[PDB]
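K.L.:
The following block contains the structure, expressed as structure tokens.
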Amino acid sequence: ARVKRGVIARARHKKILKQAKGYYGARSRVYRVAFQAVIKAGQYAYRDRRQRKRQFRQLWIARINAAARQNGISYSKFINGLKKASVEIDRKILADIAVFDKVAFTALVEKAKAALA
Amino acid sequence: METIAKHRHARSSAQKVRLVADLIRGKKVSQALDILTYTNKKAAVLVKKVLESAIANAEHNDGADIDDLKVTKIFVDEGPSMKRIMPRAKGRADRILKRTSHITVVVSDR
Amino acid sequence: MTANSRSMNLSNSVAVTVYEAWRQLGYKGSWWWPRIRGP
Amino acid sequence: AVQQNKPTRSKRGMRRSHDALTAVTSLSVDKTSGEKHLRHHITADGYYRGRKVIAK
RNA sequence: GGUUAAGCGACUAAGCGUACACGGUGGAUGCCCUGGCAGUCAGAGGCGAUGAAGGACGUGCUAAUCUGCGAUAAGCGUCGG
RNA sequence: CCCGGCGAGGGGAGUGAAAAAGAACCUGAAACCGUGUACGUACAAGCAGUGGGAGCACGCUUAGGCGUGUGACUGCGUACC
RNA sequence: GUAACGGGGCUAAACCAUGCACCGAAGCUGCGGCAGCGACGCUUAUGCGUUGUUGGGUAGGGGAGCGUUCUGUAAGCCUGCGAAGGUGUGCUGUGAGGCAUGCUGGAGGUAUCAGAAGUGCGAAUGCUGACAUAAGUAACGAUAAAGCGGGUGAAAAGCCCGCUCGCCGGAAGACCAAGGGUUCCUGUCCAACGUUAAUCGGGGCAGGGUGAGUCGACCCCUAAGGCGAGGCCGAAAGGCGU
């Protein structure tokens, strides 16, 4: 009833190494280091899935603020004026409009400026 | 077409031999035969013997016109290592490796 | 025939010498210089 | 003194970047026999600067 | 078209990194078995002063290591297969 | 049969289903060491990754772009028991 | 080494009072999916539908599973239309995993439901084998010393001839007993051994060589000491002694 551990262990080791392609130095050749590298990479990926949703909002805010001051209004006043006029455009869409259609952005801006009155 | 000659189990370390092999990578046969003769290293004799033997093969087995052959590929790799014992002070003892090498030269008319 | 036989059998032997070479009494006597943080 | 961490196979290659040796290119032809030799050295059959020499 | 300025700027690898292709060293893994392990069922439960257990040296056409044998020395007589 | 020291080691020819089964000879992994090809790298500071992301090269493609490799620049980030 | 705002910098970008905007977390809301524990209805079991609420976790308790070798189901099923093994690619499960297929490989392998375990490794200054780093670095074993010509040879600083030079000479000279066991001489070979090369050798291989009435053992005689018929002692084994 003796059991030898060759094939199983070999396959289990090969599974981890194939996940570490592109890693510098011994971090892609020896199991004892590749294991730790992969575990770290998993942790960083899980953490970064939350951060990705913050960087893009940061970028959108910056771009909207830039485009709004071209038409003589600040970002905060612009956003406040949009809600007093009951306009619900997502910040991502607002940034896209600012990049790709200046006339539409001005059309929004003048309306917000009137809503503040 | 390609022609090969090999020296297996050459009594010299791989690192030392590779220094010689770098000189003649990609030259014409006559220039290589010239360079190896006027270089003062032990390895240069071995590489020259191998290269000459390769030249002979490409003429007698394959076609001819040794006047336009070139050295296309050449490389060195390690072989089995013999182990021996050398004593030291205070009764301690140490391991000794006597490394060897394998020699291959690729000569072709391209 | 003094090619593959003599070489590898000689290579075999050296192992026992390295193994029996360690049987030497490596006592150093002691550490001869004064203790590091003695009394 | 010994190393604390073994150096990588990259640092080993970087150090060896000056170990390459050089060829000669200074091959000269004798006036009379026409064979090859180094500068300022006698050819294999004893011929220096055209005039025959010892040639033992 | 030229001559001046001011601004910007592909192309190098002594060597090195990653990926892929082809090799060398080393001997795991798979597959084997006149080698072992644990037992049921029977047998025999001693050999030796007629010289034992264990050995030394010898013994062939050729000289030795194994296997046999003892100056009648890889064997001698008789009765059966 | 050829190169070589009447060497060692090779390249042919030939046997064999197979010689990349050639006597260190079933199969033949990993650490370790090489040759070739594609991209990056000589004003740049730190557990070497992850999240964004130009450019280059190859394959497919009817546009439109996909797939593989690499990765300039930037946010965050002090191994395991 | 500035260094008692994190910096740059600031007479407001400092400190009180008032106000309105906006930024800001894995918190709350939105959309999609999984798993529990109750309630409510149908099937009134399973199978379902409509709801409410819950899911950070060490020591530790409870519940579910994956995979490996062996036995039955087996003279069954898959196997040159290519088995186990090795090596890439592509799909799909929440996970341990599974499936198909290219190349090597050249003879065995196991659905499904049950049974038994030498049943899963990164660490124990763990054990055995192989391979690295420092590194082509330190060293090559007495500071008595070598120079030239010829010869053989594929190749000569180290081998053989010749000349010169230097060292030891109560020893670095010539013998014997111990100890060793063919190392002695001749001819051949240079792949391992010789701390480099080697045509050389106490290295490999093949032949040859050790002659005693007087030298030494054996032999004759005993010292210290050993053994010891009878004998005297002692649980046995044994101790001491003529």
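Placement of Cβ uses the backbone N, Cα and C atoms for every residue, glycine included.
As annotated in Swiss-Prot:
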VARIANT   B:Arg8 to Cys  In strain: SK1048; decreases translational rate, tRNA binding and subunit association at 44 degrees Celsius; does not alter 23S rRNA or uL4 interactions; not erythromycin resistant
BINDING   B:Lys90  L-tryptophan binding site
MUTAGEN   B:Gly91 to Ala, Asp or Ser  Abolishes translation elongation arrest of SecM
MUTAGEN   B:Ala93 to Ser, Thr or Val  Abolishes translation elongation arrest of SecM
K.L.:
Let me know the DSSP-derived helix, strand or coil state of B:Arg8 (variant position), please.
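P.N.:
Where B:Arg8 (variant position) sits, the three-state DSSP reduction gives strand.
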K.L.:
Please report the three-state DSSP label of B:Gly91 (mutagenesis position).
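P.N.:
B:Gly91 (mutagenesis position) sits in a helix per DSSP.
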K.L.:
Within a 10 Å radius of its Cβ, which of these recorded positions (B:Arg8, B:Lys90, B:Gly91, B:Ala93) has the fewest neighbouring Cβ atoms?
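P.N.:
Candidates: the recorded positions B:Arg8, B:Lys90, B:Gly91, B:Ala93. Fewest Cβ atoms within 10 Å: B:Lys90.
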K.L.:
Quick check: of the recorded positions listed here (B:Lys90, B:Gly91, B:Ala93), which one has the Cα closest to that of B:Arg8 (variant position)?
P.N.:
B:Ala93
K.L.:
Among the recorded positions B:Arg8, B:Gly91, B:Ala93, say which ones reach under 8 Å of chain C by Cβ distance, listed as they appear in sequence.
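P.N.:
So the ones by chain C are B:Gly91, B:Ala93.
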